[PDB]
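The following block contains the structure, expressed as structure tokens.
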4 protein chains.
Amino acid sequence: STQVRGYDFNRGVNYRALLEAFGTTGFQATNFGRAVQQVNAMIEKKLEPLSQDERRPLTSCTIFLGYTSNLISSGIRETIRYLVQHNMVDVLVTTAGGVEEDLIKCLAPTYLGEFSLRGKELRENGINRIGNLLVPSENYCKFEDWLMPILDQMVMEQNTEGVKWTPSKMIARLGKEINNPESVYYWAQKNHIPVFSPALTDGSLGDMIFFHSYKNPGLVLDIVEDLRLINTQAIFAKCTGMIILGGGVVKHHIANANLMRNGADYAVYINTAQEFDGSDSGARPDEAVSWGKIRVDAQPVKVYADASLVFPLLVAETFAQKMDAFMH
Amino acid sequence: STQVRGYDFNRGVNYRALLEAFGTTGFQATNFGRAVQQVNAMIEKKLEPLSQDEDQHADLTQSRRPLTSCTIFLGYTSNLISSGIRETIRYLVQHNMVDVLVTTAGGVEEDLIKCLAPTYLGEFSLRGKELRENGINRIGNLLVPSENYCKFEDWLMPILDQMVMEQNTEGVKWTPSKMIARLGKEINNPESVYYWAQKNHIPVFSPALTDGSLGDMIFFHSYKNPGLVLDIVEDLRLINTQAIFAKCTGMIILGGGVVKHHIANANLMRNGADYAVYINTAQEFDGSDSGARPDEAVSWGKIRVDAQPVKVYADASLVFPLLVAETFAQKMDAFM
Amino acid sequence: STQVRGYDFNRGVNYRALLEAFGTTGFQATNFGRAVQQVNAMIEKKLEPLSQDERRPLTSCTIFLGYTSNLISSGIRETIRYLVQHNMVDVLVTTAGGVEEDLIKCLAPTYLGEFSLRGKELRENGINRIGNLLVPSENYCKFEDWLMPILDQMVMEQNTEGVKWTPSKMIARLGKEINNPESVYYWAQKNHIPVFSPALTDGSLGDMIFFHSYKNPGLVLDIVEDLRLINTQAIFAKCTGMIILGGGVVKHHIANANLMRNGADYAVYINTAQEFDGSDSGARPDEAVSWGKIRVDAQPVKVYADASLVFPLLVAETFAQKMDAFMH
Amino acid sequence: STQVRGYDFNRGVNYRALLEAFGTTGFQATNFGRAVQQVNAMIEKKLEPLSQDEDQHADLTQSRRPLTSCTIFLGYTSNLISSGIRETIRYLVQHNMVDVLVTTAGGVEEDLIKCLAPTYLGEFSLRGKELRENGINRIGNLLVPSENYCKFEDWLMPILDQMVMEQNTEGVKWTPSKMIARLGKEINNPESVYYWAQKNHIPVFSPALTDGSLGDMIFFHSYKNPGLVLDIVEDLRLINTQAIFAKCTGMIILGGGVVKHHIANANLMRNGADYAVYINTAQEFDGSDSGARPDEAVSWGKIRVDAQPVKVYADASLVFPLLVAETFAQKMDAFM
Ligand SMILES: NC(=O)c1ccc[n+]([C@@H]2O[C@H](COP(=O)([O-])OP(=O)(O)OC[C@H]3O[C@@H](n4cnc5c(N)ncnc54)[C@H](O)[C@@H]3O)[C@@H](O)[C@H]2O)c1
Ligand SMILES: NC(=O)c1ccc[n+]([C@@H]2O[C@H](COP(=O)([O-])OP(=O)(O)OC[C@H]3O[C@@H](n4cnc5c(N)ncnc54)[C@H](O)[C@@H]3O)[C@@H](O)[C@H]2O)c1
Ligand SMILES: NC(=O)c1ccc[n+]([C@@H]2O[C@H](COP(=O)([O-])OP(=O)(O)OC[C@H]3O[C@@H](n4cnc5c(N)ncnc54)[C@H](O)[C@@H]3O)[C@@H](O)[C@H]2O)c1
Ligand SMILES: NC(=O)c1ccc[n+]([C@@H]2O[C@H](COP(=O)([O-])OP(=O)(O)OC[C@H]3O[C@@H](n4cnc5c(N)ncnc54)[C@H](O)[C@@H]3O)[C@@H](O)[C@H]2O)c1
């Protein structure tokens, strides 16, 4: 049985050892160390070779990465981009803001602010607040100018070439169009990583589709085909892992997909929600076990924390140390 | 300036005076009192008489529901339909007290499943392994037997068959709201929220309607009877036009997530809601939309700068029935 | 097994029935109904007559009421006053602010404000913020004028009459001095309900003792005797119940006292804390069971909510309906 | 204006660059970066040379500790001493990097008990009944065998005997801080926070020192050896004078409760702290002092209006070691 003991700074600042010490520090530091172990187990399983019996290359473990939209507003956008760039995860799930703001960041930046800035004076200057971040309205003007010709082409392809659009197919197209290596969705489509977002209309992309539909009516986004697509990613996996940042639709959609295989083998939740309100967001991993979304023999972990603090540290201690195994 | 003073139980127990005293008790009790005031302001504006032409509003919004002097959007996370708040919401919809509903997929399907089989009380700490081994699914401190979903399957599959047939031969272009209206008509049960919503021409928006058991069933059904399409674009047009052609709007939002953003973003299209009450347990510090204060929404234009929005930081299962008791339920004589 | 079902407003607004329906509404409404049941069980046990074998009158169950200081800033001060006035609880525990602000409210009121008011402009006008409440600085001036002559007498009594002051003895004296039926501590001392507050110096009372000690040095407040006094309240009880609003010292001090009898028989927590940070505040009742602070056979309840919303409703459904049993 | 940008792992893993990138990552990562800046400002001011007279400051504050150019108050809730943050705090005290400690009683006693027996890792969900039946006590996801407290009893009772004897025949008037200094000297172990605090003349305030196991032991001891008195009034004088006669003050407060208010209220006596960092998981909505934002303290005069205080909303077991790594631990050459 393992003793509580924190990092001793009389050793100097040995960063790897400082991070390794979270495991024996207690409370959420210990859960962070457990999450490192769960993700490294996902990775080790993924890198094992496939048996006989056992367009994206299939691996020995399929990793679903989910994140709420605000994390793409944050600099965790870079963290996610890196993982997608190097084919370290296999399926992305995010809400609509998490798609559009990645693209918009290729046209204009987001800025630091404070949570307490007052909306009246912000609105008067055309500045929109996302937590302690700030997005000028002009950013969305630029998005409009960029996106509208693409909506024109998608409608034409729908009506003259038989294309049946879904959120994931639109997201791949937008990633191809943005054509920018800073963009998560550019790498996702380049690497054949599907992106699911069933409420893709809930955001600025929706605004633009809405306005567009009055000059160029008839665009259809079907969510049924995308439900088949995400569920089959789980059903035909040798192994699955879930890494879920935040809650809401993203968290349920990944977990429910994995119910179709009688549960994920590995699971890490990082979120700030709590169970007491009965929310899905705040449900503990053990709630998911009752449904079959996480296997009974799994050892899932939740870290109760803002992912903007934890996720880059998690990546540093897991994926980033196995980078070579993921290249060329 | 208003003094802090709690209810004095030397008066005995008058529950109305007790709830009214929330306003001067402080902290979230005070915000509850402010929320009562904001909702009563919405209702008061809604009940003012109107004079507008019936044909152009139906053409612009593509809806059969008459305009009133204030359009009220009610949103709730799915789990509140698992709870007994389902009865609270059903009452409001039954009496045409709100005008637009927004909920995630679970908030649709579990209202229907409750007409087939009940949900039970449990505890948050019940272990998943033993529950799974007995076919019991946990929702917070509630429990749903798996057999409930089997009954749901049997009820729903013939309806999905008809929907595909209507799509392919009668030109129907399904969306979530149109499906939700049809499911409410089929369930044909006065305990159901969506039975009343469709009967009263109250639309229900749920853009991620595949994220739950209804999705499971659509998925399974599609391998027996392929082809169903659910378009979210037309439903975006429908919700936004409800805000655009409103004379006045109020937002009452229980919980966060999709529901909260979808209602607020629709109201951006009219440069902001006139009244807004949030009841949710989220906090701002994580940058989340769920946890964003009303004043964040003001920066975007989702809430008018001149509005007096209120957030109550609390579990809505505690607060929403009390809020309805002090607002809509006092005005039911006007609502008929 | 009990079905989920909310109050049906087609019945009209039947307030008692609306409150009774919280039990079957789920999430924290259900925990509220459970708390009503636990408190009513405390009360029923307290009102049972004492056996042969089995200055405050001893009853069949000793109820400890704890609350954080801010709840006395709130209007829950009236709720607590009522219970103390009618001898419905037996021991009070609160932090220092929870003593002084009760007294100050007899000299000048507290006002409603908002959480977002900015401290600079408040400080410039001599207005102090407590959450969404406001206390003018003048309130504390009035407190100073009222309190200083009492500190003079306590020192004199210490040095010439052998008095050994403790927090609970000072609180009883201050309640006698305030001589005002709106005050919690007036009723507490009148009804021989002891009040424990081991960090009594942490607040305005401390400020005043601090300043006083420079003109009239030597006042001693011993916390050891007060530890014996609260622990013996638990040790020699036939039965104990704990009703704890908020966390911190108050929650631990009551629970630790009841460890000395191998645990409380009944327990209700109402607080907004969560367990994930390892805090005592956020510890669930079942953590206390591991120490022996709550008996293994007890059925404790936590309601996760702001007590300013819940506690008056709890009192309405429990103590207030048994008022007759507590009088004359 | 500063752009949002996360650390780019195409650079490889440079942990310093990774922590520095917190500042531009947003949400609480940004507040962490601001907290690093505030603490480094405190340290920088502390290390400025001073010229003040040694005798009058010792007379006014009744302390042997020399004044520096900034007095840093470090507060932490008890559970952080249960955690491995105990080692973080011990390092700071060992090297005289902070000037005043404030903690609740558990934060005193468990530092001493850890020199006698360890605390172990467990899980939050372990059931109390089975733990109680095996003499294991739960602290969050940590576990303390009851035997740890038996060892504590045996170590402490002879010390309590000496304290009573010194009170009754050598005129000693015990207070919490004076007791804590004596316990640190007796534990005589370089792993102990309070061993280092007393050796370096860093006072420790804990006005409710009876609320925990030390209280249990004082209680039991008093029926064998009556008479110990612990006065909190003189300790109020001692902490307040540390603020009053400071040239500059900074507050670093982990958690809420007594600790947070006691430090901030001491700093009111000088019309406010110059620097302040809160790290805690509390929220404002419940009116709590724990959850009060720094700007509430500004309204009282506890934080100067010209200061730039920062709160990081997070479990300090995650954040405090990183904060120390980026601040105090980089400056240890100056601190010798
Ligand atoms: N919860 C269910 O019963 C259920 C059923 C089937 C599917 N799902 C799916 O789960 C997904 C996520 O659900 P969601 O985003 O709609 O909500 P959620 O349950 O994830 O809640 C989002 C946030 O809303 C707030 N909230 C939740 N419950 C609250 C309460 N009782 N009082 C106040 N505030 C509260 C909280 O801040 C919470 O983090 C949806 O797509 C849904 O279809 C859930
Ligand atoms: N930037 C934005 O936030 C943004 C922009 C456009 C649209 N939207 C829309 O808002 C709607 C709702 O968003 P949602 O459900 O995706 O997420 P959300 O922001 O509401 O968050 C849901 C829950 O996830 C958790 N969470 C959030 N941020 C976290 C963090 N940093 N660390 C840990 N946990 C965290 C919290 O418990 C929160 O209650 C969407 O449909 C989305 O498209 C958001
Ligand atoms: N916790 C223990 O191990 C322990 C041991 C013996 C006695 N006690 C007694 O319990 C009483 C109450 O403890 P308290 O008021 O000092 O603290 P607490 O544990 O009650 O915490 C108070 C608040 O501080 C904040 N906090 C706690 N842990 C945090 C963390 N890890 N990171 C950030 N913020 C955090 C939270 O908002 C919390 O509600 C004290 O009198 C103490 O002596 C506790
Ligand atoms: N008005 C004041 O708050 C005030 C005034 C003077 C002094 N002080 C001092 O502040 C110090 C710390 O206060 P504390 O530990 O007593 O309490 P606190 O206010 O810090 O609260 C401790 C915890 O109790 C819970 N809590 C608080 N308010 C709640 C509510 N309304 N509903 C439910 N739960 C709630 C929260 O989890 C909170 O973290 C004291 O020693 C006190 O004397 C406070």
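The residues of chain B that appear here are 28-363 by Swiss-Prot count, in order.
Recorded method is X-ray crystallography, 1.7 Å.
Any Cβ shown, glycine's included, is placed from N, Cα and C.
Copying in the features that Swiss-Prot gives for the protein in this structure:
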ACT_SITE  B:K329  active site, nucleophile
BINDING   B:105-109, B:131-133, B:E137, B:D238, B:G283, B:308-309, B:342-343  NAD(+) binding site
BINDING   B:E136, B:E137, B:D243, B:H288, B:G314, B:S315, B:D316, B:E323, B:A324, B:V325, B:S326, B:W327, B:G328, B:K329  spermidine binding site
MUTAGEN   B:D238 to A  Strongly reduced NAD binding. Strongly reduced formation of covalent intermediate
MUTAGEN   B:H288 to A  Reduces spermidine binding by 98%. Strongly reduced NAD binding. Strongly reduced formation of covalent intermediate
MUTAGEN   B:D313 to A  Strongly reduced NAD binding
MUTAGEN   B:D316 to A  Reduces spermidine binding by 98%. Loss of covalent intermediate formation and deoxyhypusine synthesis
MUTAGEN   B:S317 to A  Strongly reduced NAD binding. No effect on enzyme activity
MUTAGEN   B:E323 to A  Reduces spermidine binding by 98%. Strongly reduced formation of covalent intermediate
MUTAGEN   B:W327 to A  Reduces spermidine binding by 98%. Loss of covalent intermediate formation and deoxyhypusine synthesis
Given the binding-site residues B:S109, B:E137, B:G283, B:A309, which one's Cα is the least distant from that of B:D243 (spermidine binding site)?
B:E137
Which binding-site residues, if any, among B:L107, B:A132, B:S326 have a Cβ under 6 Å from ligand 2, given in order along the chain?
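The ones that qualify number zero, so the answer is none.
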For B:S109 (NAD(+) binding site), what is the secondary structure by DSSP, using just helix, strand and coil?
helix
Using a Cβ-Cβ cut-off below 8 Å, which of the recorded positions B:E137, B:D238, B:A309, B:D313, B:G314, B:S317 are near chain D?
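Near chain D - Cβ to Cβ under 8 Å - we find B:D313, B:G314.
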Which recorded positions among B:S105, B:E137, B:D313, B:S326 have a Cβ sitting under 8 Å from any chain C Cβ?
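Checking chain C against the recorded positions, no residue falls within range (Cβ-Cβ under 8 Å).
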Whole-number Å only: compute the distance from the Cα of B:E137 (NAD(+) binding site) to the Cα of B:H288 (mutagenesis position).
22
Which residues of the same chain, at least 6 positions away in sequence, have a Cβ lying under 8 Å from the Cβ of B:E136 (spermidine binding site)?
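In sequence order, B:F179, B:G239, B:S240, B:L241 meet the Cβ cut-off.
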Which three-state DSSP class does B:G314 (spermidine binding site) fall into?
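DSSP call for B:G314 (spermidine binding site): coil, neither helix nor strand.
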If you count Cβ atoms within 10 Å of each one, which of the binding-site residues B:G283, B:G314, B:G328 comes out on top?
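Counting every other Cβ within 10 Å of each candidate, the maximum falls on B:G314.
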Under 8 Å, Cβ to Cβ, against chain A: pull out the ones among the recorded positions B:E136, B:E137, B:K329 that qualify, in sequence order.
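Filtering B:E136, B:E137, B:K329 for a Cβ under 8 Å from chain A leaves none.
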Quick one: of the binding-site residues B:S109, B:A132, B:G314, B:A343, flag those whose CB is under 6 Å from ligand 1, and say none if nothing qualifies.
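The qualifying binding-site residues are B:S109, B:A132, B:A343.
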Just to be sure I understand: of B:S105, B:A132, B:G283, B:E323, B:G328, B:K329, which recorded positions have a C-alpha no more than 10 angstroms from the C-alpha of B:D316 (mutagenesis position)?
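Of B:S105, B:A132, B:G283, B:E323, B:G328, B:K329, within range: B:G283, B:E323.
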DSSP three-state call for B:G283 (NAD(+) binding site): helix, strand or coil?
coil
Helix, strand or coil for the residue listed as 'active site, nucleophile'? Use DSSP.
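For the residue listed as 'active site, nucleophile' - judged by DSSP and reduced to three states - the answer is coil.
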Considering Cα atoms only, can you say which of B:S105, B:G314, B:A324, B:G328, B:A343 is the nearest neighbour of B:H288 (mutagenesis position) among these binding-site residues?
B:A324
Using a 10 Å cut-off, grab the number of neighbouring Cβ atoms around the Cβ of B:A343 (NAD(+) binding site), all chains included.
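I get 28 for this one.
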C-alpha of B:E323 (mutagenesis position) to C-alpha of B:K329 (active site, nucleophile): distance in Å?
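Roughly 9 Å, rounded to the nearest whole number.
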The record names B:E136, B:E137, B:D243, B:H288, B:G314, B:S315, B:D316, B:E323, B:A324, B:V325, B:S326, B:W327, B:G328, B:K329 as the residues that bind spermidine; what is their largest Cα to Cα distance in Å?
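Across B:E136, B:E137, B:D243, B:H288, B:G314, B:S315, B:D316, B:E323, B:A324, B:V325, B:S326, B:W327, B:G328, B:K329, the widest Cα separation comes out at 39 Å.
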Among the recorded positions B:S317, B:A324, B:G328, B:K329, whose Cα is within 10 A of the Cα of B:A309 (NAD(+) binding site)?
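Passing the 10 Å Cα cut: B:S317.
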